[PDB]
Amino acid sequence: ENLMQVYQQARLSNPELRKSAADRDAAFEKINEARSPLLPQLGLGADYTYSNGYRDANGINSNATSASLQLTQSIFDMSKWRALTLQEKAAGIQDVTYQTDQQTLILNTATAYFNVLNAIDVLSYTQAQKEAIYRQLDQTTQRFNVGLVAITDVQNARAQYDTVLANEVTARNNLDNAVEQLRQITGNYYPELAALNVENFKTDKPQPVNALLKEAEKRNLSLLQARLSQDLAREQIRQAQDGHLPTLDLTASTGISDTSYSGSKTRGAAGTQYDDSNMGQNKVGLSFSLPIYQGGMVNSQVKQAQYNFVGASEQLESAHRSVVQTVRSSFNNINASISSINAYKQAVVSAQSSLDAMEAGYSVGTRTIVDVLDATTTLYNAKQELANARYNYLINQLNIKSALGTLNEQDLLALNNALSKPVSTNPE
Amino acid sequence: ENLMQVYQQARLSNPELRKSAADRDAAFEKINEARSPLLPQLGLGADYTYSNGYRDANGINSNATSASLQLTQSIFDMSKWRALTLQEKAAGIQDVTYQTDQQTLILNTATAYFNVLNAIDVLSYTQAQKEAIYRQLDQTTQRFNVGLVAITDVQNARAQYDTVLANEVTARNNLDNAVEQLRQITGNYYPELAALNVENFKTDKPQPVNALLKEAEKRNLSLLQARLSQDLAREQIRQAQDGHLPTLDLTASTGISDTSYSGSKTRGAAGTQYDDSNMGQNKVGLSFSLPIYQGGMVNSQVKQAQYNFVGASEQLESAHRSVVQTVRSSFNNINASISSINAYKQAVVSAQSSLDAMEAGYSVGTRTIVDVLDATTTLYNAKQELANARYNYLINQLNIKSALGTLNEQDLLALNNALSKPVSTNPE
Amino acid sequence: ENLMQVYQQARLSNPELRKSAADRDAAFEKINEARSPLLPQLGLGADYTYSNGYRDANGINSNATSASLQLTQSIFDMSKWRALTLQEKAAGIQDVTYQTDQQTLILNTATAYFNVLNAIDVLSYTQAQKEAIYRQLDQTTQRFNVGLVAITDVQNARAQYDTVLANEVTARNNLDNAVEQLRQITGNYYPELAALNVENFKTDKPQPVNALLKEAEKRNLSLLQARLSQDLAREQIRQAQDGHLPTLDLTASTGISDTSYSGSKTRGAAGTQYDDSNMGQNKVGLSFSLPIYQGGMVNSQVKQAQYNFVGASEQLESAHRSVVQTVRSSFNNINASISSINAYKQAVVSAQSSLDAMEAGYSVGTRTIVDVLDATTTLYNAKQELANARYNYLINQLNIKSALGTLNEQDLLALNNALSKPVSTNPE
């Protein structure tokens, strides 16, 4: 298919992606965990309880049966507000981790897609080598049947033929592996894939890296997740700062308490005090609590999270020196791959002129049919490493746009505007 | 040694294995952690307490010395029953994580074993190259001492000889590293290792991939650990479903409580109320508690673990597409590596013909002794990449069986039925 | 720059190192977290409370306003003393994890330094190839303009020229990458770097491995972190052994308690019992608690940490066989790399003689100017793989010392006493 229908099946059915989409749904749901202790805590509680004295307290035994309804509320506790702000930012992280995994799918689909078109073409290469080096064997054998070569040059040329098998079988094996790199990323065995339109394919010079990198610092996802990790661990400071701050929570505990006596001291005058006490109480109010001095535990956690922030503030700079290396890598990979194509497109023009010197040289007779088929195979060796350079250009645009972070389904379209007529993956 | 005694020392003495075997013992012991809160909580407590009033409550001060024995019990709490069921499945995971690490030890021993026999033979290769390219040098020197060559053809031939030293030293160094890859996996320096019996070695065609992969899905361990990953996080939903369900526990708190007064209000009529009260109580009964509304914390944890299950459900489909690429990789490696052998088995028959064209060509005199020894080295270049292809076939059987999960000490024996006569590992 | 000023900017500005430097400051600060529950726990609490009876308990309602100051103290709990000892040893681990990252900086500075001087010289190589293979093109063209070659022999030679573009562009791309590998580790673009002084550089024979590995076991940082990992998990046993031990903690809870009635049963005789009870209490004493039987939770955690220790004792043996492999690897890498040098230094002496056979051959006229420049590029091929062997010798000294753990700024000086005169990183 065209690469979009390869990607649009891959977008809906990537298990590497739908896992992260679930964790992006998990982290956004994890905010509702964090905002929930700010919401009330209504819980029912019931008790049966039989006290049993065995001393001076013997004879006073009671079936104190009490049921109660508790409600507590985070009136003022800035840690839960911070843990809300922690969890939003960690969800802001985990949205970016998803935003990587869109582009990671977009990249690795086209990577696995063009590795099929590589291996489709290597299959077209090596069967044109097996039409050649078997033809080399099928005449070095037919020289030995006459007497032109020694038995080495047969048993050599068979070994040069059987190496063609141990390359062409691997070509047929790297075909199915590349298909199963692609089923791994999309979901299905794909019969035909869209080959590259050489007519609508241009060697565009990319944008200058000083404009790329400042665009990368607004968008790139290793950097952006490292920004928000710094934004995460800065609030981890202020969480530990909220152990200094007091904890004011609300008390609301309502419920019955039936307290019925038993035992030997129940036998008595009972003094208008010893009756089957059937009571009920509703305690409303507030619970204030301030940690004054926890042995500097809170100050330790503040001092911990400060170095943990400096530990995280290096992970910005760890990534912020890494994006500069990564952006300049792909920009200096594509500038390689532009000159790589303008080599291997010239290397086609060699092996196209060298082939057509043979076809004219065989039509008049000076070169033989096996110097044709070797030069045919010399042509397809150009046209792999042409196409492989044509794919690694089209990959390294995506390696730019992913390292820019601007990678989407629009840069994918600029690939798929160049993929016009299909070629199959079926070993003939 | 034969591969079994290499493995049987490795099976008993692999720190990569025994750490997992300790963790397989640590995971099954962790089940007894899970079943332990279902068992009682018998704990003895004791208190000394001097109340000190300083207000209207001054004068009522007491050395309240109380010692109490406590017992509680998980009467009804489905989360602990779930945590029992989680931990059995999570140790059901970690049993499979061990079951990988048996086969990982089976494979990586055979990987490190056959990398010795490779590196032994490269050592036998490169000294048959150093017997060759030295005689290449040691005649260009004698051509220069006469005058047949320029000083370039000596200092080239010294450089082509010194490259052979820069390979035969690495062959000796990759020998000792291969021994130390083997000592890393087994435990000892091994003096002689069993070379491959070429007579009882066959190029068997493997079972078809439609039979392999359906046998893989019943057995394969990355998949099986991912199935039980799904089975673990499915119950993590039902753990979070047990925040809905109430918590019924038992109360058994029994013990003395001596209350002996002090202060100014102790001086008085005492009302037959103010004595050194020496008491003791046994509270039996049940503790019921139902979380009604925790701010949707419980529902969020359900909704967390639902999407966390989908992430685990995608990690099955991650691995269930990753088993297919892994199984077809090995099945398309071994189909290559058969043809790789029949390539380099012919490359021996080429080079053994080319060698015997020299030994007959030197015994009559047409080719010289260095054109022999170059073609001798051409023979041993075939007999690496023969034997290396003989090992990579025998490795990729284990890359099948480990990616099938059927790898055991029986597929090991099919390797070791082919390793018959020993060869040393000492550079002569 | 010389390598020290490259390192001394890298020492002060490595975002990988300063991250671990903060984590080294984190774990040492985390000790003060561990010693803090041994320190007192002073916390202020305050309550407002309105009881609301609705039964036989109706009419008794009160504004029980109580404020309380609490202080608790770890009198006797050996787990906190163990968790102090756990944290110090985990800080003993994390100090070693820093000590790796000193050397990991020292190595990867020198590695990324010597990969610039690799790529500088490949840039000096490949322009001498483009000063050669362009002259190969620029006279096959002038053979064709007269008629000595076919159009295949030009369009091949153009393709051999355009491959030299597709290397020399990558040489300039790998130049900027190596500069940005260096900016990634130090912090800046560096204009000139000190090339290797070949005169004061020697091919020293290293220390024997029987002394190295015993000096490694006293010093090496993977192994030392694994020892302290074992030293960590042994105390993890003695933590869970301190669940057996009792928990004696101090009670110091002091504070007011103002209890002012309200309701219908407040109206009454009041019995010198029902007043605005404005009270206050100070509870001093101790809290003793002994877990007798937690369902075998404590024994299981002992039995967990025992098998977890054996896993850690295998992680010693995991690393302790790994260091034996690692130390012998670098020692057998540098023994390779010395013989690599005396290969590629001889390969200079060939390609110096083969060049000087051209300069004496072109000055008299037998060989042409392109056979000069092709043999010049033959020289600069030797001078990469000499210099690369001159760099891999100097790296594999540090791969010894980092896998010894004796790597510091003194072995770095033995590098930098060989880096004398600067060469630049600017493609001319």
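Chain A is numbered as in Swiss-Prot; shown residues: 23-450, in order.
Even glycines carry a Cβ here, placed using N, Cα and C.
Here Swiss-Prot describes A:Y384 to F as a published mutagenesis experiment; the accompanying note says: Partial channel opening. Increases sensitivity to vancomycin, by allowing its passive diffusion across the outer membrane; when associated with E-389. Listed in Swiss-Prot is the mutagenesis experiment A:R389 to E, annotated as follows: Partial channel opening. Increases sensitivity to vancomycin, by allowing its passive diffusion across the outer membrane; when associated with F-382. Under its mutagenesis annotations, Swiss-Prot gives A:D393 to A the following note: Decreases inhibition by hexaamminecobalt(3+). Quoted from Swiss-Prot, the note on the mutagenesis of A:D396 to A is: Decreases inhibition by hexaamminecobalt(3+).
Spatially close to A:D393 (mutagenesis position) yet at least six residues away along the chain are A:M380, A:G383, A:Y384, judged by Cβ distances under 8 angstroms. If you count neighbouring Cβ atoms within 10 Å for each of the mutagenesis positions A:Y384, A:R389, A:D396, the highest count belongs to A:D396. Annotation note: A:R389 (mutagenesis position) sits in a coil segment as assigned by DSSP. Each residue contributes its Cα atom, and for A:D396 (mutagenesis position) and A:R389 (mutagenesis position) those atoms are 11 Å apart. According to its DSSP assignment, A:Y384 (mutagenesis position) is helical.
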